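Chemist: Before I ask anything, here is the structure I am working with.
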Amino acid sequence: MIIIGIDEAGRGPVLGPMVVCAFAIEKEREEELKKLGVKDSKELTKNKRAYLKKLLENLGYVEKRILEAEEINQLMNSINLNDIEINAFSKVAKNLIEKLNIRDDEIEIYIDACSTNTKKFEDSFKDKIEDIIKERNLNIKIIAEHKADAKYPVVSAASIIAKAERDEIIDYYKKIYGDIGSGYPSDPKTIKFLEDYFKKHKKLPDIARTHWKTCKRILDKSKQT
Amino acid sequence: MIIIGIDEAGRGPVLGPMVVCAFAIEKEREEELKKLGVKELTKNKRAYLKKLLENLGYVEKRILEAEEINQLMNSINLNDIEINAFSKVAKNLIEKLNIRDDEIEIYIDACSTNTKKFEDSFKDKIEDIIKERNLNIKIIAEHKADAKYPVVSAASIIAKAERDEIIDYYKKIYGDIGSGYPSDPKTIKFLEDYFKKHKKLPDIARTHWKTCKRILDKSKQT
């Protein structure tokens, strides 16, 4: 059977994209994945993650979904972040199952619940893919839990790939905006970037997520007085 | 017996490092190597094969950055450098693996024009370390050996992958530098551009290559 891990990267920053990745492989090639050393701590450097991605992509089937801040802002005009995650996680799952044309077999999906309601996340996920599962006569096993990229290899692979992809996009933003920092408000470089940018253009830059506190607060303040 | 393949990457470019690699494996386990079908590929699949290969056999590597190349060429030529680097990785394998009272077959991918002479110089280089190891050493060098012998294809795959890691990274400190060869207008460009702005050649440029020697002569300084 096929074993699939799904995770995401970039959920926390006030800027940049979110990347959702599903990583699938034959359960029989599982020892091969472990040997690749994905069983590493989440303390990897950007360079090491980039290296690992190359090996991982050669080993399994990789489905990716990149949501730039502009799409995230648009979607959030109607649905919240948790819905976006549920939708994106289910979409890469269904897309990977359809592209590999998996059917009439067992299948296992491991997902990393990055939000506060693990059970809600898993139940929503299964509700989204139930149609395709039954339609394809698949006998699925779904497992959702926090910090899953720390315990299930395929989820670890999905995580590393999603973060490496995000790193690539962010690296090029620097050529457009300069040193934008880590993307978190704990970094003066990121605060300086957004504040200085807004002061000059009277609008947030295209990569800013309008619904994150840091950015909303900047907008709320511009409207005072 | 022990089978060893020796190849290199980056012999021709006007920039970047030269990588020499020697891959060794027990002949009894050679099928574990052929099973990989080592005898072009993406930089992804190659990086993958390199990891599998370094786990499969004994891999000895020598990386010569342009700076070292330039310094060495102030006294010896490129063919001489290859004799030294190729013989050195072979001596290290023999010594580190402590091979003795055994048969060894060394396959060399030889780019130089006079292969038999390269072979003799190589042989002359390892004479001292093998004299008292009671080894039956068979040396075979030829052009395009990486297309004929699995152990040589392995070394070639590894050396190219090593060179790519270094070169692909440079593309972030200099931007698109081209292929490293003169044909690539971005290579012959990146050099001229750096020279006009810096008044010197970039550190990764090989000073003795025609393109670089020419750039240096135009200013008529040297």
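Structure method, as recorded: X-ray crystallography, 2.0 Å.
Quick reminder: no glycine exception, Cβ is built from N, Cα and C everywhere.
Per Swiss-Prot, the features are:
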- A:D7, A:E8, A:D112: divalent metal cation binding site (BINDING)
- A:1-224: domain 'RNase H type-2' (DOMAIN)
- A:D7 to N: Reduces activity 800-fold (MUTAGEN)
- A:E8 to Q: Reduces activity 700-fold (MUTAGEN)
- A:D112 to N: Reduces activity 600-fold (MUTAGEN)
- A:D149 to N: Reduces activity 800-fold (MUTAGEN)
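Context for these features, please: burial, neighbours, distances.
Modeler: The Cβ of A:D7 (mutagenesis position) lies under 8 Å from the Cβ of A:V20, A:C21, A:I111, A:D112, A:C114, A:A148, A:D149, A:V155, A:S156, A:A158, A:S159, A:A162, each on the same chain and at least six residues away in sequence.
According to its DSSP assignment, A:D7 (mutagenesis position) is in a strand.
Neighbour count (other Cβ atoms within 10 Å of the Cβ, all protein chains): 26 for A:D112 (mutagenesis position). Reduced to three states, the DSSP call for A:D112 (mutagenesis position) is strand.
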Chemist: Taking the Cβ of A:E8 (mutagenesis position) as the centre, how many other Cβ atoms fall within a 10 Å radius?
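Modeler: The answer is 25.
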Chemist: I'd like the Cβ neighbour count for A:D149 (mutagenesis position), meaning other Cβ atoms within 10 Å of its Cβ, all protein chains included.
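Modeler: Looking across every protein chain shown, the total is 26.
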